[PDB]
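S.K.: One structure, as structure tokens, below. Some questions next.
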Amino acid sequence: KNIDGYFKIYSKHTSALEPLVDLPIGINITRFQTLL
Amino acid sequence: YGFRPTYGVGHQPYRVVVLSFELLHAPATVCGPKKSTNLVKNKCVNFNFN
């Protein structure tokens, strides 16, 4: 999720997800790509 | 320049450092030093936690 210039993510390993990080990065994100 | 140790004060080398500040529409990351005091209990007092 990215909103108001902050990029924060959630994660949980084996329920609700805990917060994990946050960046004050203010870039404009429009596309998504994964790598393996 | 040719700086010599026997030159006058007007000709001595001087190191100059200039600090610049910039503000934009991005979340700022540089701020100034804060304060922080002690911690009393069992008394009706004013507090400020972050």
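We number chain B the same way Swiss-Prot does; the residues here are 495-544, in that order.
Recorded method is electron microscopy, 3.1 Å.
For all residues, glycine too, the Cβ spot is worked out from N, Cα and C.
Below are the features listed in Swiss-Prot for this protein:
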{"type": "VARIANT", "residues": "B:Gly496 to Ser", "note": "In strain: Omicron/BA.1"}
{"type": "MUTAGEN", "residues": "B:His519 to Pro", "note": "Increased resistance to human covalescent sera neutralization"}
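Any idea what these are sitting next to in the structure?
M.R.: For B:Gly496 (variant position), applying a Cβ distance below 8 Å and a minimum sequence separation of six or more within one chain yields no residues.
For B:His519 (mutagenesis position), no same-chain residue that is 6 or more apart in sequence has a Cβ closer than 8 Å to its Cβ.
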S.K.: What does DSSP call B:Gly496 (variant position) in the simple three-state scheme?
M.R.: coil
